[PDB]
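What follows is a set of notes on a single structure, which appears directly below.
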Amino acid sequence: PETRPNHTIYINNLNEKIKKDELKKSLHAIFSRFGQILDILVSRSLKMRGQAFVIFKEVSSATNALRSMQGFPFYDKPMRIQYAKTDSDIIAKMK
RNA sequence: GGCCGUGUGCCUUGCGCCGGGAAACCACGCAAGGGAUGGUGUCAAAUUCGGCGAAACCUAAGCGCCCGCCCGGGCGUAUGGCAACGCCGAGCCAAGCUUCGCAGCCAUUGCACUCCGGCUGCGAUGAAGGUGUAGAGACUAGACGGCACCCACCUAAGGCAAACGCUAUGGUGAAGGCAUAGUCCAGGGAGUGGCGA
RNA sequence: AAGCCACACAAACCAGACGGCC
Ligand SMILES: [K+]
Ligand SMILES: [Mg+2]
Ligand SMILES: [Mg+2]
Ligand SMILES: [Mg+2]
Ligand SMILES: [Mg+2]
Ligand SMILES: [Mg+2]
């Protein structure tokens, strides 16, 4: 239901039919009206397809995002989020 | 369409070998003989533009030699010619494989930051091979062609095996297609004339 | 020379390696 804090969040269950390039923008701002963003890495692999990694800058932006958007049916399809289990190779990269 | 020969290709055998492969086998120089050269299925597209190369075989302008002297001849000779055929650059190509994109759909609920699921179709693509390369050229097929598989035989790195050894993804099963089987038309057969020596 | 190129054309045959004999 919930997850441990993280400057980025994990979201699943989507209509991959979309364009990686496309979906990335259909989030770029879709998930940024309360905080900044770093990168919405997404893949189409038989593994990563159907999932994305919203990256913020501030924990809060995420703490909130994790709620101000959870369970929301994206493209006539629900949604599932969870703070990331491993702070992205961008944050844990620098700090 | 039979027999002799000439050249180029080709395989077999012998011999030589900086050589590639682990091995078989390929390659390369070369000499001599024509015994031997697997099967089914699939593809039929592109078939364009340029350039180098070239045996035998033809002809003898010039040159050399000779008929003692020019005239005229005779002898030798190819880079003049045909041509089996060896290839390059650029362009394009069926289906099979590379890899990228979209569509059925089949499956996926999957925690990542270096990409990448699977048949089917369309497009692009890359490495082969082909095309350019016939008697001018035109159209059909398919084989000796491309591709998949099967078989026979060879060696066995690797994987397997305690081990004698086992096994291909590897290798042998010619070349022909610079028109092969065909149907066309050319060309000669058999005219005229221009270049030419 | 050989050959080569134009327009013209009767056949069978020859004809897409060459030179010969039949
Ligand atoms: K072995
Ligand atoms: Mg050809
Ligand atoms: Mg052999
Ligand atoms: Mg021929
Ligand atoms: Mg023919
Ligand atoms: Mg020929």
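Here Swiss-Prot sets the residue numbers for chain A, with the shown residues being 4-98 in order.
Yeah, the Cβs are placed from backbone N, Cα and C, and that goes for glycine too.
While the structure shown retains the original residue, Swiss-Prot records the mutagenesis experiment A:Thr11 to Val with this note: Abolishes RNA binding. Shown in sequence order, A:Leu41, A:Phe56, A:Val57, A:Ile58, A:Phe59, A:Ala65, A:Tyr86, A:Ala87, A:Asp90, A:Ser91, A:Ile94 are the residues of the chain, 6+ apart in sequence, with a C-beta less than 8 angstroms from the C-beta of A:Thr11 (mutagenesis position).
Cβ neighbour count for A:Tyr13 (mutagenesis position): 18 (other Cβ atoms within 10 Å of its Cβ, all protein chains included). According to Swiss-Prot, the mutagenesis experiment A:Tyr13 to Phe carries the annotation: Substantially reduces RNA binding.
The local packing around A:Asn15 (mutagenesis position), expressed as other Cβ atoms within 10 Å of its Cβ over all shown chains, amounts to 13. The annotation that Swiss-Prot gives for the mutagenesis experiment A:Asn15 to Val reads: Abolishes RNA binding.
A:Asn16 (mutagenesis position) is surrounded by 12 other CB atoms, counting those within 10 A of its CB over all protein chains shown. Experimental mutagenesis at this site is recorded by Swiss-Prot as A:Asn16 to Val, annotated: Substantially reduces RNA binding.
A C-beta separation below 8 Å, combined with a sequence spacing of at least six in one chain, links A:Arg52 (mutagenesis position) to A:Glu19, A:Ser46. DSSP assigns A:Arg52 (mutagenesis position) to coil, not to a helix or a strand. For the mutagenesis result A:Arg52 to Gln, the note given in Swiss-Prot is Abolishes RNA binding.
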